[PDB]
Amino acid sequence: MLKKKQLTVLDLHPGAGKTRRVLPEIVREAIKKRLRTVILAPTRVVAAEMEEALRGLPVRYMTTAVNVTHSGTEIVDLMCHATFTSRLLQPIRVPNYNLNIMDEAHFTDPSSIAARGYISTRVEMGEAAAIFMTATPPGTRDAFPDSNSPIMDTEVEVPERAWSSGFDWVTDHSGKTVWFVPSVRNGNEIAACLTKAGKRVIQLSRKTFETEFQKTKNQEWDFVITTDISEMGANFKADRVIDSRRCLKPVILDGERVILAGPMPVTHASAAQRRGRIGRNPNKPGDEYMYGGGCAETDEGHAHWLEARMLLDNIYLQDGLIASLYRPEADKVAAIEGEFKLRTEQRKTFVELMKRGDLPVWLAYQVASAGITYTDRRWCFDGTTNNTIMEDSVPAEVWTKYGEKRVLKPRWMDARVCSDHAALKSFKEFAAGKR
Ligand SMILES: CS(=O)(=O)Cc1nc2ccccc2[nH]1
């Protein structure tokens, strides 16, 4: 695997031991060969699990999620996918890694897709090797891969709202269930219904995942209600997955706004990763996978692949060259390579809007490419009437940094800034000049 111009897809089935068995073998061999190596974890939770798999090996943990004192001598770096892409974008030296290892390499967040594009381009240029570790490579059509133990697969209607009757099988279960929902708001309603029926429920989403995931170890629970973030190597001691088979798709309409379309079917890869939370224990056959819909290739035209192009157009590779998306996922977007390349000062604004601003890539781009500076929040209030953001059926209002109460009406409307209470709270803080 460790030869220049090699990209290997380590596509062992879920729970086959890619992280705990294969990865330390790869790392020892890379250290022996003096390959400057990066290991990319999708989440801080996975970064911490990797430390345990790699214990004793000379690895530099570029994450506050791991407590180790380093030698200062490590040639193997470990960081999150997002951290890698973030450092590429910033005016900071990122080593030209000889070996690039991406764990949970199916992750479809923009920074992960961009990292795969940058890495696969360096490999194609002859410069580097790469290993993408996932059961579900891009364009996989198999929602029912092999498992450590046999799984009971049943197609069944799954509730997406509070229910009173007709789903006794949901609550009649005495074990632990991981339930994939298409959104935080949908999980909130299902969670409230289960809590009312006497169940102990933990909810996981991107913003809450590190903190809340620890509850699955520290407290007794009957259900975990999770969005798609638990597709990325989250492990549970569960004997059932309930899968809505639904997700939200961010969609750019007319180059001018982002909507959260759906819910609509998941990809085959997502469905296989959802299912792959169970069947992991060869001593516990008969884990259950209950699924409420079919799959479709909903990554086609999904904003994350266009956002990935906005990131890659703004990453230095060599002179004016621009990294391509990883070939198997390159047709998910219709973009002109280089169309999103920004001049130095607009690029700095773009980066700050994503890093400090915590804005979605697409929205950060609209603001930065308009020539607006990071602290100029006038655009949060001068949109068309149909861009008015609503909070509990009334227009959302903030006090501007000038001390004026104004209706939140952004010039560019991206649905992700108000997809749940937490998102809108964060965007209100932004519009007010509070970060
Ligand atoms: C024990 S340490 O030296 O803080 C490990 C480390 N090295 C880093 C380099 C860049 C960013 C974070 C980093 N954390």
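Sequence positions for chain A are given in Swiss-Prot numbering; the residues included correspond to 1681-2115, in order.
Here the Cβ of each residue, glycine as well, is placed from N, Cα and C on the backbone.
For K1698 (ATP binding site), the same-chain residues lying six or more positions away in sequence with a CB closer than 8 A to its CB are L1690, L1692, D1783, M1813, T1814, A1815. What Swiss-Prot lists as ATP binding site is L1692, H1693, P1694, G1695, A1696, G1697, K1698, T1699, and the listing cites sequence analysis.
According to Swiss-Prot, the domain 'Helicase C-terminal' annotation covers 1830-2009.
Swiss-Prot gives this note for the published mutagenesis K1887 to R: Diminished RNA-unwinding capabilities. Secondary structure at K1887 (mutagenesis position), as computed by DSSP, is coil.
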Pairwise CA distance, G1695 (ATP binding site) versus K1887 (mutagenesis position), rounded so that it is a whole Å: 25
Among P1694, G1697, the most crowded of the binding-site residues [Cβ within 10 Å]: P1694
Position of peak Cβ density within 10 Å, selected from the binding-site residues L1692, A1696: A1696
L1692, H1693, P1694, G1695, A1696, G1697, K1698, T1699 excluded, remaining Cβ within 8 Å of their centroid (ATP): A1815
Rounded Cα separation (Å) that holds between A1696 (ATP binding site) and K1887 (mutagenesis position): 29
